[PDB]
Amino acid sequence: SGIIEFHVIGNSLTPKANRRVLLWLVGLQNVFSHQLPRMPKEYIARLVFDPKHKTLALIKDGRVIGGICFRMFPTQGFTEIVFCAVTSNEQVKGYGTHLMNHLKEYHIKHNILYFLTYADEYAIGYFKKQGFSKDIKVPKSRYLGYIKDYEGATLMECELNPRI
Ligand SMILES: CCC(=O)SCCNC(=O)CCNC(=O)[C@H](O)C(C)(C)COP(=O)(O)OP(=O)(O)OC[C@H]1O[C@@H](n2cnc3c(N)ncnc32)[C@H](O)[C@@H]1OP(=O)(O)O
């Protein structure tokens with residue numbers, strides 16, 4: 001291959017069926033754990049391997065270099081962004097943005113035009129660059145008890161424009 005690849009992966013029932021995917025999920029778990037050191041490792045493991053969660057993985061030379069773990073709520077009309085990370089040495093090259101753009105294109109194709117996420121204070125500017133806002137248009141009745149809340153984090157929303 002020799003080039004970056006985007007793979008939407010996860011655990012559909014059991015992770016043993018596809019070893020390549022398993023290895024990538026472990027890779028993701030490790031990247032998320034390293035780049036989100038305040039999240040418990042067991043918690044990251046649990047969600048990455050949860051059948052209702054998918055992860056858009058960025059793979060370079062068979063190695064996970066970043067990912068966005070998410071959960072789609074089609075009937076609610078949004079997706080929850082759960083974890084978002086690029087490995088350290090590959091940061092500040094445009095990959096965090098590429099990832100999010102890819103994720104947006106994927107969701108436009110699935111007619112889900114809202115992302116919700118809880119952002120750490122020191123990550124807010126990243127989300128803002130990706131078009132997220134603190135102003136939430138998804139009604140609280142729609143996301144309360146659907147999305148996971150976090151301590152001291154700021155709820156942010158991206159309204160996707162499918163046009164162009
Ligand atoms: C909501 C769920 C969560 O995970 S909350 C926390 C978000 N994730 C993390 O904090 C994990 C640790 N951080 C990272 O992995 C990376 O810093 C992330 C956020 C993924 C960005 O990856 P990276 O590959 O460097 O992205 P990039 O090259 O496309 O550049 C990012 C562009 O956004 C801008 N930005 C503005 N404010 C911030 C900020 N507070 N942190 C990071 N980036 C920020 C950058 O300046 C950059 O824009 P530009 O290229 O200068 O125009």
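These residue numbers are counts, starting from 1, taken along the chain as shown.
Looking at the header, which is where the method is noted, we find X-ray crystallography, 2.0 Å.
The backbone N, Cα and C atoms fix where each Cβ goes, and this holds for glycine too.
Annotated active site, proton donor/acceptor per Swiss-Prot: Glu80, in sequence order, evidence recorded as experimental evidence. Feature annotation from Swiss-Prot assigns succinyl-CoA binding site to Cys84, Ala85, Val86, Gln91, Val92, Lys93, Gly94, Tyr95, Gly96, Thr97, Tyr122; the stated evidence is experimental evidence. Positions annotated as acetyl-CoA binding site by Swiss-Prot: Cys84, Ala85, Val86, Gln91, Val92, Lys93, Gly94, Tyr95, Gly96, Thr97, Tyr122. Under the heading domain 'N-acetyltransferase', Swiss-Prot lists 8-161, citing sequence analysis as support. Here Swiss-Prot notes a mutagenesis experiment, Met72 to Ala (Swiss-Prot position 567), with the remark: Reduced ability to acetylate and inhibit PPARGC1A. Annotation of the mutagenesis experiment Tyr106 to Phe (Swiss-Prot position 601) in Swiss-Prot: Reduced ability to acetylate and inhibit PPARGC1A. According to Swiss-Prot, the mutagenesis experiment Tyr150 to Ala (Swiss-Prot position 645) carries the following note: Reduced histone succinylation without affecting histone acetylation. Reduced gene expression.
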Around ligand 1, within a Cβ distance of under 6 Å, which of the recorded positions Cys84, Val86, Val92, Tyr150 show up?
-> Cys84, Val86, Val92
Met72 (mutagenesis position): which of the recorded positions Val86, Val92, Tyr106, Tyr150 is the nearest Cα neighbour?
-> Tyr106
Out of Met72, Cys84, give me whichever of these recorded positions has the highest number of other Cβ atoms within 10 Å.
-> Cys84
Integer Cα-Cα distance in angstrom, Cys84 (succinyl-CoA binding site) to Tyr150 (mutagenesis position) = 15
Restricting to the same chain and to sequence separations of six or more, state which residues have a Cβ under 8 Å from that of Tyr106 (mutagenesis position).
-> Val8, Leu56
Long-range Cβ list for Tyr150 (mutagenesis position), cut-off under 8 Å, min separation 6+ in sequence, same chain only, gives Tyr118
Measuring Cα to Cα, tell me the gap between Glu80 (active site, proton donor/acceptor) and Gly96 (succinyl-CoA binding site) in whole angstrom.
-> 17
Compute all pairwise C-alpha distances among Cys84, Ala85, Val86, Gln91, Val92, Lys93, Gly94, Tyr95, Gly96, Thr97, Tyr122, the residues listed as binding acetyl-CoA, and give the largest one in whole angstrom.
-> 19
Out of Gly94, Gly96, which of the binding-site residues has the smallest number of neighbouring Cβ atoms within 10 Å?
-> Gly94
Hey, does DSSP put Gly94 (succinyl-CoA binding site) in a helix, a strand, or just coil?
-> coil
When you tally the Cβ atoms that lie within 10 Å of each candidate's Cβ, which of the binding-site residues (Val86, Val92) has the highest tally?
-> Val86
Fewest other C-beta atoms within 10 angstroms, as judged across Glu80, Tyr122, which are the recorded positions | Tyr122
